[PDB]
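Written below as structure tokens is the structure these notes are about.
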Amino acid sequence: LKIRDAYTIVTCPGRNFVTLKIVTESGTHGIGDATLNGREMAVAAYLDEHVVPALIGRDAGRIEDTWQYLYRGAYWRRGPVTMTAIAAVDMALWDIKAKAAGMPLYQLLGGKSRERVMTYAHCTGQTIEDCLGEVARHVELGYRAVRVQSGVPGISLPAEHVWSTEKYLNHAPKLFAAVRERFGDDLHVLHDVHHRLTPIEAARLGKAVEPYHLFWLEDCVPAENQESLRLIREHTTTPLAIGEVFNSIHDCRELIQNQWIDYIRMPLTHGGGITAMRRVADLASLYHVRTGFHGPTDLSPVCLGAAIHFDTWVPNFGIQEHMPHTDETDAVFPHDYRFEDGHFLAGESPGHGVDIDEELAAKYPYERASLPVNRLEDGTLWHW
Amino acid sequence: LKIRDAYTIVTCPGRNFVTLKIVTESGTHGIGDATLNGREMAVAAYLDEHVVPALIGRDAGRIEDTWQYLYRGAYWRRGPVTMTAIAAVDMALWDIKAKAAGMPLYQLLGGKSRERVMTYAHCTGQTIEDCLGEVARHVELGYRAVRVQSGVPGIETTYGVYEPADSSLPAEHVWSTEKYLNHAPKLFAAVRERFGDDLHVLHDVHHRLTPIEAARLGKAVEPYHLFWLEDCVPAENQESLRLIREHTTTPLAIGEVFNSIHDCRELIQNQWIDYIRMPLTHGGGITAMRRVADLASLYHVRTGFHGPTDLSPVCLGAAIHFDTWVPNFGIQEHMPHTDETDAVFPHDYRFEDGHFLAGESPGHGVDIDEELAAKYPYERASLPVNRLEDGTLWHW
Ligand SMILES: [Mg+2]
Ligand SMILES: [Mg+2]
């Protein structure tokens, strides 16, 4: 199990993905997701030039040692590029270890804690009515949970969006009222605030939406300063989720220990892989916090498969976001996880159950694509 | 004046440097340091593929807007690659602004607060005696302050005993905390015995201790009155400094591995450190570091910018301008660059009698000679790792 080859693959079967492959002398291989949306080539370079050469000859079985070697050894610690590179290695090594053990990953982690993995779907629309149409559509597909978003009346390179907080705050509660009126109380309803509020504005929104009993209100405020959550938590009983933009337990230790959130959203690809996220989930468990992994299209099927395995074992599972990948993406990344009746089921193949078709990946060259930015009506560069 | 062109230059005149150059429609230009030791190409790619294209056509005068656009706009916030890229842009834009203003950078920032900026030199040796020899020679050169490091008997290799990134793949060092703790105070005792009390004496613990171990070391070295004890413990958990601060009056310095005000807000507000070490090229540039220095000032914390060979003369020049203006200046680290490096980056900052003097040329006073830079191709070099005697991957 000494490493004989390690290299990245960059491919764009509908959107960009970066993948790390590690191959042992014996021939067993593992893959890990290294995709960082809108900054993809920074991770590719971090891996190609600085990490991959150091992997050659290392014992692939030494997962923990390798994690610490890359984390501490980089000298400059934490960060999105850094932790995604480390996550990619970690995911590939856990893939290899599960294969060597002849077990699907969830078994190697401690076995199954649940029989299936609940997901939510994205329901979006220009008007509230448009959104309700999407909710009905996804309910018919078997989803037990939906994230709802609608437009606010009056509202390659980064697209430039315009934002008004005050108009959003007045309008948003009407969406949830309408969802409850049409679909009733049994449906789980989620909403993503996407970083745009100040804490007292989020406190106001949280209170306003209490009657509609949201599964969570997500990313209320930028949280580099973790104390930003305090005012929200002290003013509302609407459950709170945060963390898709985090990469370290150190981004959320205080959020969790002070009981300022209900769900932690940091995913495998950006959170330093299985090794690190086990520790985050375990810390969360002490405070009744549950996992809600970020699961957008910009995390590859490699992350999704590993996440479904993790979701299957972890005691404090909350929910798994599902944004379906394109057929082309699924073809590039064959996998054995299944979606049925609104839930994922983990694969039984040894490893995390995902592979990459390198020949096919090579047919979809990288295409630069950036995330949007958001400005206030006066032009102020805001949070998107 | 809009940005017409922006590009990186990668050169290795003794070691790797990455530089960002921004050129306006009028031809005026600015440069910023983008060097992240041992991970250089990650920053190069971040800039080349993802930042540079978005700079074209922007108003070069909109420094704040650009900083926010890149920081918030990246979506994934903070981190060494991210903030070094942003720092490079920021430094280049301030360079351009100062040139447009016809002023050296320190003037643009608020004018000079001091007539010279005190530095410290690195004194190192295998034995204590070897180190003392180095102190003697640096005192002779006019340094008012020295950092001292020496070998630990029974340990083959220790930090600072010199170009850390000296191998293609990481060198592997071995470490014993207990041997270091019993030996280190002997060094400082020897330095005071030979050189007396007026000299400022610094020491870098380089991340290797736990908090209570650093508390013990701090107490043990109180009699020697160190200027600072640096990087005692890894500080991703900022609370790691608390036990040290509660147990010793030896001054503490931290932060060369930080990149964000959010890495040190609590260290500062709780008064757990005396000097903040985060430098311009890794800490988001002038725009961000002004904010950090100002927060620090409310709590009597002073600046002590990291200044190793792996920050280019572009950073050093900009840092000297910053140091010249900032009220709560502490000290500026000086590790001399190679002749080849100084030639690639012509500059107007000066070193005299143990102090830096800021340049008077408009901008930060540093330029890059691209034809000369092209003579020195990138060569991979990685920082070492450190393992305990039992093989445990530790902190280097
Ligand atoms: Mg979200
Ligand atoms: Mg240091």
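FYI, residue positions are counted from 1 along the chain as it appears here.
Structure method, as recorded: X-ray crystallography, 1.6 Å.
Placed from the backbone N, Cα and C atoms, the Cβ positions cover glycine too.
The feature active site, proton donor/acceptor is assigned by Swiss-Prot to A:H194, with similarity to another entry given as support. For A:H194 (active site, proton donor/acceptor), applying a Cβ distance below 8 Å and a minimum sequence separation of six or more within one chain yields A:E218, A:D219, A:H383, A:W384.
What Swiss-Prot records for A:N37, A:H122, A:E244, A:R265, A:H294, A:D298, A:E321 is substrate binding site. Cβ neighbours of A:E321 (substrate binding site) (same chain, under 8 Å, six or more residues apart in sequence): A:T119, A:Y120, A:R147, A:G292, A:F293, A:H294, A:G295, A:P296.
According to DSSP, A:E218 (Mg(2+) binding site) is assigned to a strand segment. Counted within 10 Å of its Cβ, the other Cβ atoms near A:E218 (Mg(2+) binding site) come to 25, all protein chains included. Taken from Swiss-Prot, the feature Mg(2+) binding site applies to A:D192, A:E218, A:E244.
Secondary structure at A:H294 (mutagenesis position), as computed by DSSP, is coil. Around A:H294 (mutagenesis position), taking its Cβ as the centre, 25 other Cβ atoms fall within 10 Å, counting all chains. For the mutagenesis of A:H294 to Q (Swiss-Prot position 313), Swiss-Prot gives this note: Abolishes activity with D-gluconate. No effect on activity with D-mannonate. The structure shown keeps the original residue.
While the structure shown retains the original residue, Swiss-Prot records the mutagenesis experiment A:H294 to N (Swiss-Prot position 313) with this note: Abolishes activity with D-gluconate and D-mannonate.
What Swiss-Prot says about the mutagenesis result for A:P296 to A (Swiss-Prot position 315) is this: Strongly increases activity with D-mannonate. Slightly decreases activity with D-gluconate.
Residues A:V193, A:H194, A:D219, A:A241, A:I242, A:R265, A:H294 surround the recorded Mg(2+) site, their Cβ atoms falling within 8 Å of the Cβ centroid of A:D192, A:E218, A:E244, which are themselves excluded. Cα to Cα, A:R265 (substrate binding site) and A:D192 (Mg(2+) binding site) are separated by 12 Å. Across the 19-residue gap left unmodelled in the deposited entry, the distance from the Cα of A:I155 to the Cα of A:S156 comes to 23 Å. Here the C-alpha separation of A:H122 (substrate binding site) and A:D192 (Mg(2+) binding site) works out to 10 Å. With a threshold of 8 Å between Cβ atoms, the recorded positions A:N37, A:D192, A:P296 that neighbour chain B are A:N37. Taking only the Cα positions, the spacing between A:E244 (substrate binding site) and A:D192 (Mg(2+) binding site) is 11 angstrom. In this structure, A:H122 is the one among the binding-site residues A:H122, A:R265 with the smallest number of other Cβ atoms inside 10 Å of its Cβ.
Close contacts with ligand 1, defined as a Cβ under 6 Å from any of its atoms, occur at none of the binding-site residues A:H122, A:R265, A:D298.
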